[PDB]
Amino acid sequence: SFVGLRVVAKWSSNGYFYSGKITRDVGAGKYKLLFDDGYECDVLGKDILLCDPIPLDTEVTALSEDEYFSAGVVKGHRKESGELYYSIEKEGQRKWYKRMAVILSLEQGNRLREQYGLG
């Protein structure tokens, strides 16, 4: 089963993909998500990416502390005290981000879908 797998799943209201966990197989290719920011909804398996973490070299969207966002490319993954950090490069400079500060726009997630989607 997919229950308890960490994934990055599309939020329909905005098209972006966020980190979360499958909590239930709703059936017929639909899954209950619990996102890490505490929101829940059902998502189609085709909109769920089985990647934990988001892979090296993928273009992502990084959230800055004052509600700005930008694109960046993943250049490293780190674990420390059971938490995941991404190293994200933008214009040749790398900066670390917490898992929750890294999301995928619709065009970024759709690129991963053939390799990682549960469709």
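Chain A uses Swiss-Prot numbers throughout; the residues present, in order, are 1485-1603.
Yeah, the Cβs are placed from backbone N, Cα and C, and that goes for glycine too.
Under the three-state DSSP scheme, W1495 (mutagenesis position) falls in the coil class. Taking the Cβ of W1495 (mutagenesis position) as reference, residues of its chain lying under 8 Å away and at least six apart in sequence are, in sequence order, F1501, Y1502, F1519, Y1523, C1525. According to Swiss-Prot, the mutagenesis experiment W1495 to A or H carries this note: Loss of interaction with histone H4 that has been dimethylated at 'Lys-20' (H4K20me2). Abolishes recruitment to double strand breaks. Loss of interaction with histone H4 that has been dimethylated at 'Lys-20' (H4K20me2). Abolishes recruitment to double strand breaks; when associated with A-1521.
Swiss-Prot gives this note for the published mutagenesis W1495 to F: No effect on recruitment to double strand breaks.
Quoted from Swiss-Prot, the note on mutagenesis experiment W1495 to V is: Reduces recruitment to double strand breaks.
Under its mutagenesis annotations, Swiss-Prot gives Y1500 to A the following note: Reduces affinity for histone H4 that has been dimethylated at 'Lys-20'. Taken residue by residue with DSSP, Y1500 (mutagenesis position) is part of neither helix nor strand, so it is coil.
While the structure shown retains the original residue, Swiss-Prot records the mutagenesis experiment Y1502 to L or Q with this note: Abolishes recruitment to double strand breaks. A 10 Å cutoff on Cβ-Cβ distances gives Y1502 (mutagenesis position) a total of 20 other Cβ atoms nearby, all chains included.
Shown in sequence order, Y1502, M1584 are the residues of the chain, 6+ apart in sequence, with a C-beta less than 8 angstroms from the C-beta of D1521 (mutagenesis position). One mutagenesis experiment catalogued in Swiss-Prot, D1521 to A, is accompanied by this note: Loss of interaction with histone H4 that has been dimethylated at 'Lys-20' (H4K20me2). Abolishes recruitment to double strand breaks. Loss of interaction with histone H4 that has been dimethylated at 'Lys-20' (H4K20me2). Abolishes recruitment to double strand breaks; when associated with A-1495.
Looking at Swiss-Prot, the entry for mutagenesis of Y1523 to S says: Decreases affinity for histone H4 that has been dimethylated at 'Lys-20'. Every protein chain shown contributes to the tally, and the Cβ of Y1523 (mutagenesis position) ends up with 12 other Cβ atoms within 10 Å.
Annotation note: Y1523 (mutagenesis position) sits in a coil segment as assigned by DSSP. Where Swiss-Prot documents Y1523 to A as a mutagenesis experiment, the accompanying text is: Increases affinity for histone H4 that has been dimethylated at 'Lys-20'. No effect on recruitment to double strand breaks.
Here the Cβ of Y1500 (mutagenesis position) has 17 other Cβ atoms within 10 Å, regardless of which shown protein chain they belong to.
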